[PDB]
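What follows is one structure encoded as structure tokens, with my remarks underneath.
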Amino acid sequence: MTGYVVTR
Amino acid sequence: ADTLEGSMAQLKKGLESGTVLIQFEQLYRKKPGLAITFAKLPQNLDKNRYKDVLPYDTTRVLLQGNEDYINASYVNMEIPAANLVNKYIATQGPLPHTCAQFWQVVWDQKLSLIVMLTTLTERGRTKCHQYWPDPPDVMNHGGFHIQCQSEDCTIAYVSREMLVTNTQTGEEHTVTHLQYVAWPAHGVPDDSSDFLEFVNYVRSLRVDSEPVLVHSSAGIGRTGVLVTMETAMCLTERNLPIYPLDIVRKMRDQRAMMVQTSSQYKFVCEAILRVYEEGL
């Protein structure tokens, strides 16, 4: 599973 | 406390300042102290699309396929001043093996409206399984016969009518399905006016006391933006004050992380001021 949490 | 006119002046000040973005960044992403256990049980782990986007135990949707599990949350937005609740079920884009559970939710509660805020694939990755058939084709999910009776589109979304047939009983249920395709993950709608148009379409399709099923890929980022905007609009028409950080907190208390990025939040705040000023 990839993580959905990002930065921006 | 205070009024619509007043909240909007307050919101503008905070955008100009900008303290609204600071307070948003400081807001918790998960409600302090709310258990997240069922979603991490061994038999449930691979029913989540993202390891970090999980439902709270207290608000997770219970399957009347019965004592099963789905990555989905009840999300109710109360507007007490108008004696009003807008019910939602907020969920992830289903997986190939969770499709049957997704239709079970729609069937158990006879939801008539589904809002999907993602393309199926995006930037090399699969964001959602296609759980409906491309006409003429037809598909079966967990004892449900799904057919797409109708397809039409605008530049920003596709409107579909679907027929769900229980294969045991032969009972039929019709669902409207809206897929917004011009809104990249972790971003804002490609076009703000299409967005506002769309949100109004959603409100006009809403059935009272029936939850609207709303999902994107993870079911928190773009869905959160949509729930905030529909809430704001119900308030504006009733001359009630709007406090977007209270709206986001109340969502996050029912499903973690709703409205993912500061850009998404800044966007929905500007849309709220926009709708207000143009209706003044």
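All residue numbers given for chain A refer to Swiss-Prot; the residues shown span 182-189 in order.
Method of determination (from the header): X-ray crystallography, 2.5 Å.
Here the Cβ of each residue, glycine as well, is placed from N, Cα and C on the backbone.
According to DSSP, A:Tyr185 (mutagenesis position) is assigned to coil rather than to any helix or strand. One mutagenesis experiment named in Swiss-Prot is A:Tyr185 to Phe, and its note says Loss of activity.
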Cβ atoms near A:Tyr185 (mutagenesis position) (within 10 Å, other residues, all chains): 20
